[PDB]
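Let me begin by presenting the structure, written as structure tokens, before commenting on it.
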Amino acid sequence: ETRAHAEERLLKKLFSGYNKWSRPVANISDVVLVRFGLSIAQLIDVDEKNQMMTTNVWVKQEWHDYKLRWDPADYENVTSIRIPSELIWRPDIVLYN
Amino acid sequence: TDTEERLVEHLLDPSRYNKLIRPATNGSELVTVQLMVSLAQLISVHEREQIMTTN
Amino acid sequence: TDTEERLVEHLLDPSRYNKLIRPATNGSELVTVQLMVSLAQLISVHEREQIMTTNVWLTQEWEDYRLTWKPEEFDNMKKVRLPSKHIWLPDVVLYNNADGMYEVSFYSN
Amino acid sequence: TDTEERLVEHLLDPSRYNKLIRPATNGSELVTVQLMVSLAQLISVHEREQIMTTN
Ligand SMILES: *[C@@H]1O[C@H](CO)[C@@H](O)[C@H](O)[C@H]1NC(C)=O
Ligand SMILES: *[C@@H]1O[C@H](CO)[C@@H](O)[C@H](O)[C@H]1NC(C)=O
Ligand SMILES: [Ca+2]
């Protein structure tokens, strides 16, 4: 009945046969839309001599995964969880320059 | 000690304790955390690059 | 997709794929690696300590006979993205580096 | 190869080889290690703090 036990049940169900190396689309032709944003914490340095810019940013990302879905009615009205980001698929967004 | 290691095995048994889960009871109750900072030393204030170092 | 994750599981199944063994058949044949350097920026030349800094994309191509599959058996999939940390890689490094950074920075798929 | 993989899986079989044990037989024999340093480049000699950097 306790929320922790329900969360444990949900975690055990979610990652039963989850593969973090596979793109999370139900159909191969589907595209994963990634909502991308930046949020700058501070402008650390502008090195004019070396032509480099150092910034502290928050890289906000948001996408949909079709396998990580549940009905909150089956898990004590648990509506969202926090899990380590290295257990799931993530987009490989990199800074080019 | 035998009892102490039996207790430590019992508490941290991954079968019944998951460290990725908040210790919340009573449905949607929140976990209260008390914080207190103890300053051991002000190591340096670097005015040039505006950084304070503390232990 | 279910088929994609089935294929990824089948290809990387550690029982039947050892990433520490060269993908050479027929005994002692050699594995040919194609190499191509692409330059993105010449970041700096530091004459004082004699070091050049570059941002390069190092294209590598080879053949791994253990990573084959039949498209008709996997919903007609022609290629897949595998993490490069879980397949065999040729240990190609910048041999004349300075500061001892032999390897690449990112390890993309 | 299948043969190379079989050989590697046979040599390192943890059921009959663990790396925590020195390869010594005959009671108290000692493992002889042959050492040879080959210099790749003398990176720098920093006279100020008396440090030599080598590859
Ligand atoms: C995937 O989408 C294509 C194109 O719309 C369609 O032909 C195919 O039947 C779909 N497959 C599944 C499993 O939904
Ligand atoms: C479930 O919990 C949410 C709070 O996250 C609340 O707004 C909602 O009314 C609850 N529903 C039920 C049926 O308990
Ligand atoms: Ca500056």
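The residues of chain D that appear here are 26-80 by Swiss-Prot count, in order.
Method of determination (from the header): electron microscopy, 2.6 Å.
Just so you know, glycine gets a Cβ as well, placed from its N, Cα and C.
Within the same chain, no residue at least 6 positions away from D:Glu72 (mutagenesis position) has a Cβ under 8 Å from its Cβ. According to Swiss-Prot, the mutagenesis experiment D:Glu72 to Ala carries the following note: Reduces CHRNA4:CHRNB2 channel opening potentiation by divalent cations.
D:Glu74 (mutagenesis position) falls outside any helix or strand according to DSSP and counts as coil. While the structure shown retains the original residue, Swiss-Prot records the mutagenesis experiment D:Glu74 to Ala with this note: Reduces CHRNA4:CHRNB2 channel opening potentiation by divalent cations.
Using a 10 Å Cβ-Cβ cutoff, D:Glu74 (mutagenesis position) registers 5 neighbours.
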